[PDB]
Amino acid sequence: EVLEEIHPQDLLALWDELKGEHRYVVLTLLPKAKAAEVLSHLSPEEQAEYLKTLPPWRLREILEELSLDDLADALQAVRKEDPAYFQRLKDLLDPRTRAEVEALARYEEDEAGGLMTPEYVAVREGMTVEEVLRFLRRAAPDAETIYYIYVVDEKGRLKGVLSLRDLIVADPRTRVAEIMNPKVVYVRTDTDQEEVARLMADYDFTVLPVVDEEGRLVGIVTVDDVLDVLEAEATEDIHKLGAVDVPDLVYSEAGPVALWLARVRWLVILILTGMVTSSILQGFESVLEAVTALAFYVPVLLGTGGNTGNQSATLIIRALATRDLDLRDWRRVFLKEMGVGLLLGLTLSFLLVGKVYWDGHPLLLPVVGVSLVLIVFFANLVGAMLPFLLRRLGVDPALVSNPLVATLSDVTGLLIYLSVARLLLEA
Amino acid sequence: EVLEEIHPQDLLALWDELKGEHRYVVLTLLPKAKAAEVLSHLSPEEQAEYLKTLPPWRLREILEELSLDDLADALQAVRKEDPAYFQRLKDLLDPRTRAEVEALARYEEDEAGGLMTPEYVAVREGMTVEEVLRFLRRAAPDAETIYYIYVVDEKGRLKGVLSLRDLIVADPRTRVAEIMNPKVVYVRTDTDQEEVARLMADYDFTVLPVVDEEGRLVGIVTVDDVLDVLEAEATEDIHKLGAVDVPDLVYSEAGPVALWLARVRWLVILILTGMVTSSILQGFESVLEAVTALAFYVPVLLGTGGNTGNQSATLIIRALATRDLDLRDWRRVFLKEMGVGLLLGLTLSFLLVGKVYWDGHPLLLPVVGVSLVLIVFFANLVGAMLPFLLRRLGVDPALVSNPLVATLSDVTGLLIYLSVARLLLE
Ligand SMILES: Nc1ncnc2c1ncn2[C@@H]1O[C@H](COP(=O)(O)OP(=O)(O)OP(=O)(O)O)[C@@H](O)[C@H]1O
Ligand SMILES: Nc1ncnc2c1ncn2[C@@H]1O[C@H](COP(=O)(O)OP(=O)(O)OP(=O)(O)O)[C@@H](O)[C@H]1O
Ligand SMILES: [Mg+2]
Ligand SMILES: [Mg+2]
Ligand SMILES: [Mg+2]
Ligand SMILES: [Mg+2]
Ligand SMILES: [Mg+2]
Ligand SMILES: [Mg+2]
Ligand SMILES: [Mg+2]
Ligand SMILES: [Mg+2]
Ligand SMILES: [Mg+2]
Ligand SMILES: [Mg+2]
Ligand SMILES: [Mg+2]
Ligand SMILES: [Mg+2]
Ligand SMILES: [Mg+2]
């Protein structure tokens, strides 16, 4: 009845809200393909778990009816988790498929190769519209998408590319080279995952032709895998911008121990440079014993400075991820931001001073006030550069976390504030 | 002519590296397709700028050879900026085109109606595969995509969906409604772009069918525009993480004044949160004049709380926007982080007391160390649980920014520490 009706992703939606037993049952009963796609959009931890739990006949069925990219991904999860049983689970494949999948597992999960699938539709440059169409009816079962057609030489590498729409409008006796496009856009096996995401999103494509170290066409990447690549990447960016450092972390499926590792690393690294502020506070105990109101304005200056630093840092980190800004821009950016910080200072200060005056200390009112303008102005700029610096260093700018800049602006904040206190105390 | 072999992407790459005059003359001298695609992938502001500056004739060609969701958008930008040259410009638009543009501009640009095209191919079920391929070859020059054909009824409603592959592999004599799909997942007009993005990212689709209340087909949504939507929606989410609050900010073309605005609002909110920290010290001046090592150790605790809260806040906000956590999960989380917030404290404390002892103030380590465990733990929990609440109010929980969590950790941290100092000094 409904077994033929339902669409896997209804089962994918209800998956987060269903008991283990019945789940298992739903993997076993479905038509082969629908179970296969339901397993396809699952977590590698879960994937491994089920490829362990399920019967070897259904194992055969799923493994057989799973696109090669997604297969190799699954098998890879089982290699990392349980190596021996990965090999044993690999003993249930057929020769040609086992072989293609082995040649795919060798690619890197972050590179085109590990995004790519070898079931492209490839033709030689000397057929005709009609020939390619005949081939397309007879070759459409074993293909990921018959929508774009790649034209190759005698040896493997890209020559031309070809829209299905193009053939369908083309005069069936016309040869393909007369209607193909030789300026083919493509990635490499080693190309980083986000470079594919970028290229694909730039050119407004939906299949990108991975080539090998020699140029020979060896796979393709589809935009559908790229979207969850994108989401992966944006999520990594957000995560370490929050100074947590684990690339693939699912919050719902992780124990307090792992969270503790991931957070405690950078929490620690930052807490040390949090101690330097204590020892810096130690050596300025003469201007601090003398006037106490000084201490009554340390948090507000520090925290507001860190805030501003966050703002700039993030506002640039995106603009570098979004590829909106290049390294060579740094100089030009500097000035552009600088003025802003000035205006952010004055304004903020106008508030803080109106409170310093209201706190009842109209004496150090300009110590606080001027300090706040100086702190805003500098923290801001610190925020702007740190990414640029890391770029010329060859490091991920998203490592410039909001908390790192918070602690740094705490240090600079205190130095500015206390030296300004000292200098104005000499008056 | 050799200046006409180049791909518009290439030229868009060198756009940031070209002077205004130069920009204008390249955009004014290209092939219609090229010109209009180039202009199609720019920001609204120089979009509208060049729609204004360009010559009435070239703006007429560009306007024409432009796609219709894109024409809609560009017109909409000139519409935001300058209301008159909007209709003056679209007075160059032909009625068949213009009418469509009219019908598109009415929908809200962050909704599905706002990023849809009407150049889609729809065929009635009473065809045969033969007749539909006939229709495809004959209707292909004006379509956005002929890979998904949409079967409808006499009054216009949606009835089902065909892939061109299903046609191509089907025996041409076959009736259409035989190989079609009546279980066609669609998207409504008022729908949020973000939801659209979610759908198309789930189903591994590339087109989506837009509908009215009645269920009639009004247009389709492409994956490319949904993919720029995804990038936007994201980049907005993370700006919101840095207390910057403008929907689509582009830093490289925003002036010092605009950056100023954007930031000034929340930066101001947060400084008016700090004044409280000032007064909170001020009313504890009595307990604070006794010990100075006390004040020597404040930026460390406060900043640490701010950080822990920053981490938790981030994790949970991300897991919210990713739909990996539901509003009802919060209770679980309150426990989950709890222990963690404890574990992080102790460890960070074992090191902190390490200096409190070493820095020359063995006087009383607990007033600091304990205060660290409490502040780390508490800030952690707060940052962890502010997005939940902000989400249960029908507010974007990406508003729980890292400077906000920091500044709240400044306040709470301070109350924690100076109360612990009041008790352990007495
Ligand atoms: N990897 C690639 N490198 C270069 N060109 C490509 C690549 N992939 C696809 N193309 C090109 O993109 C187009 C894809 O055709 P498709 O019909 O999907 O485009 P369209 O926008 O629907 O219609 P039209 O091609 O008429 O604009 C083809 O013209 C083809 O030349
Ligand atoms: N909006 C939609 N709602 C429901 N189903 C759809 C929708 N759009 C497309 N489909 C279904 O998805 C399939 C898309 O066909 P297409 O050839 O593009 O897929 P493919 O992955 O290339 O190959 P295959 O269809 O053989 O898996 C079609 O069979 C179509 O019926
Ligand atoms: Mg990476
Ligand atoms: Mg892979
Ligand atoms: Mg694009
Ligand atoms: Mg386009
Ligand atoms: Mg795939
Ligand atoms: Mg990144
Ligand atoms: Mg701070
Ligand atoms: Mg479009
Ligand atoms: Mg929105
Ligand atoms: Mg729009
Ligand atoms: Mg998907
Ligand atoms: Mg798929
Ligand atoms: Mg959002």
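Chain B uses Swiss-Prot numbers throughout; the residues present, in order, are 23-448.
Determined via X-ray crystallography, 3.6 Å.
Placement of Cβ uses the backbone N, Cα and C atoms for every residue, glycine included.
Spatially close to B:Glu59 (mutagenesis position) yet at least six residues away along the chain are B:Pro30, judged by Cβ distances under 8 angstroms. Taken from Swiss-Prot, the feature Mg(2+) 1 binding site applies to B:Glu59, B:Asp226.
Per Swiss-Prot, the feature Mg(2+) 4 binding site maps to B:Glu216, B:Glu255; the stated evidence is experimental evidence. Listed in sequence order, the residues of the same chain lying 6 or more apart from B:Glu216 (Mg(2+) 4 binding site) and placing their CB within less than 8 Å of its CB are B:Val251, B:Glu255.
The Mg(2+) 6 binding site annotation in Swiss-Prot covers B:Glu258, B:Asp259, B:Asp418. Under the three-state DSSP scheme, B:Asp259 (mutagenesis position) falls in the helix class.
Residues or ranges marked as Mg(2+) 7 binding site by Swiss-Prot on the basis of experimental evidence: B:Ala428, B:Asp432. A 10 Å cutoff on Cβ-Cβ distances gives B:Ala428 (Mg(2+) 7 binding site) a total of 32 other Cβ atoms nearby, all chains included.
According to DSSP, B:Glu59 (mutagenesis position) is assigned to a helical segment. For the mutagenesis experiment B:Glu59 to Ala, the note given by Swiss-Prot reads: Still possesses a slight channel activity.
For the mutagenesis experiment B:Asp226 to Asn, the note given by Swiss-Prot reads: Abolishes the Mg(2+)-dependent suppression of the Mg(2+) influx; when associated with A-250. In this structure, B:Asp226 (mutagenesis position) belongs to neither helix nor strand by DSSP; it is coil.
Quoted from Swiss-Prot for the published mutagenesis B:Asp259 to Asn: Abolishes the Mg(2+)-dependent suppression of the Mg(2+) influx. Taking a C-beta cut-off of under 8 Å and a sequence gap of six or more, B:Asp259 (mutagenesis position) has these contacts in its own chain: B:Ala343, B:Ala420.
Under the three-state DSSP scheme, B:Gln304 (mutagenesis position) falls in the helix class. What Swiss-Prot notes for the published mutagenesis of B:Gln304 to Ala is this: Does not affect Mg(2+) transport, but increases permeability for Mn(2+); when associated with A-307 and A-383.
Quoted from Swiss-Prot, the note on mutagenesis experiment B:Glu311 to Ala is: Does not affect Mg(2+) transport, but increases permeability for Mn(2+) and Ca(2+). Close to B:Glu311 (mutagenesis position) in the fold, though at least 6 residues off in sequence, lies no residue with a CB less than 8 Å from its CB.
Under 8 Å, Cβ to Cβ, and six or more positions away along its own chain, B:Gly325 (mutagenesis position) finds B:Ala428. Looking at Swiss-Prot, you'll find the mutagenesis B:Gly325 to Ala noted as follows: Loss of channel activity.
Within its own chain, B:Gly328 (mutagenesis position) has B:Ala401, B:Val427, B:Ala428, B:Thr429, B:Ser431, B:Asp432, B:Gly435 as residues 6 or more apart in sequence whose C-beta sits under 8 angstroms from its own. According to Swiss-Prot, the mutagenesis experiment B:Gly328 to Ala carries the following note: Loss of channel activity.
One mutagenesis experiment catalogued in Swiss-Prot, B:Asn332 to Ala, is accompanied by this note: Does not affect activity. Increases Ni(2+) sensitivity. In sequence order, B:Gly405, B:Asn424, B:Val427, B:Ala428 constitute the residues six or more apart from B:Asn332 (mutagenesis position) in its chain with CB-CB distances below 8 Å. Following the DSSP three-state reduction, the secondary structure of B:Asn332 (mutagenesis position) is helix.
Here the residue is the original one, but Swiss-Prot notes a mutagenesis experiment at this spot, B:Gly435 to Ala: Loss of channel activity. Using a 10 Å Cβ-Cβ cutoff, B:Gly435 (mutagenesis position) registers 28 neighbours.
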With CB distance below 8 Å as the criterion, list the recorded positions among B:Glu59, B:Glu216, B:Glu258, B:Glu311, B:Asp418 that sit near chain A. B:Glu311
CB < 6 Å to ligand 14, subset of recorded positions B:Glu216, B:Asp226, B:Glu258, B:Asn332, B:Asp418, B:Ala428, seq order -> B:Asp226
What residue among the recorded positions B:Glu255, B:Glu258, B:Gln304, B:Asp418, B:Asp432 has the most other CB atoms lying within 10 A of its CB? B:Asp432
Number of Cβ atoms other than its own within 10 Å, given for B:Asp226 (mutagenesis position): 17
Within 8 Å of the Cβ centre of B:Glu258, B:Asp259, B:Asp418, which other residues of the chain have their Cβ, at the recorded Mg(2+) 6 site? B:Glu255, B:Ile260, B:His261, B:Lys262, B:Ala343, B:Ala420
